[PDB]
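Quick notes on the structure that follows.
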Amino acid sequence: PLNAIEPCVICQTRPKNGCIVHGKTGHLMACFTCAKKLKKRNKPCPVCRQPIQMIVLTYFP
Amino acid sequence: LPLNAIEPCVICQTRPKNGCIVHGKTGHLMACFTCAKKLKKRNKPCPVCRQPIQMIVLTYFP
Ligand SMILES: [Cl-]
Ligand SMILES: [Cl-]
Ligand SMILES: [Zn+2]
Ligand SMILES: [Zn+2]
Ligand SMILES: [Zn+2]
Ligand SMILES: [Zn+2]
């Protein structure tokens, strides 16, 4: 996934570490800060429009 | 920026890192969904932090 290393598609600054979770699937295209704002404002997933169940701060060990 | 995100699953060394191991509010992404599901199914902890595995999230990269 060559886009995994590109910046947050919302702020184009921070890395993609704000995983938007819904059930057993996640869309990772946004930083924790950007993804938390969406959760806080009760917005859906930007790409699939499923509700945001949680934000997971994603590390690549 | 996490340049290691595009390296393969550290377990099978084949499939991409799309098996996010979730525990509390954090996730360790270093394994494919297949490999991460086997760990969860067999009730193993997170390979790198040993926290219990709450869930595996099949991670897509829009
Ligand atoms: Cl959250
Ligand atoms: Cl699971
Ligand atoms: Zn952002
Ligand atoms: Zn989504
Ligand atoms: Zn694997
Ligand atoms: Zn862990």
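For chain B, we keep the numbers from Swiss-Prot: what you see runs 430-491, in order.
If you're wondering, the header gives X-ray crystallography, 2.1 Å.
Note that Cβ sites are derived from N, Cα and C of the backbone, with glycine treated the same way.
Quoted from Swiss-Prot for the published mutagenesis B:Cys441 to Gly: Fails to interact with MDM4. Counting every protein chain shown, the number of other Cβ atoms lying within 10 Å of the Cβ of B:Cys441 (mutagenesis position) is 12.
Record note (Swiss-Prot), mutagenesis B:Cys449 to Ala: Loss of ubiquitin ligase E3 activity. The unchanged residue is displayed. Just so you know, the Cβ of B:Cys449 (mutagenesis position) picks up 27 other Cβ atoms within 10 Å once every protein chain is counted. In three-state terms derived from DSSP, B:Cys449 (mutagenesis position) belongs to an extended strand segment.
One entry in Swiss-Prot concerns the mutagenesis experiment B:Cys449 to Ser. Its note says: No substantial decrease of ubiquitin ligase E3 activity.
One mutagenesis experiment named in Swiss-Prot is B:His452 to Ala, and its note says Loss of ubiquitin ligase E3 activity.
Taking Cβ-Cβ distances under 8 Å and a sequence separation of 6 or more, B:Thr455 (mutagenesis position) has no neighbours in its chain. According to DSSP, B:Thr455 (mutagenesis position) sits within a strand segment. Record note (Swiss-Prot) on the mutagenesis of B:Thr455 to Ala: Significant decrease of ubiquitin ligase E3 activity.
Shown in sequence order, B:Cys475, B:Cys478, B:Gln480, B:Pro481, B:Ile482, B:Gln483 are the residues of the chain, 6+ apart in sequence, with a C-beta less than 8 angstroms from the C-beta of B:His452 (mutagenesis position). Distance between Cα atoms for B:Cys441 (mutagenesis position) and B:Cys449 (mutagenesis position): 15 Å, as a whole number.
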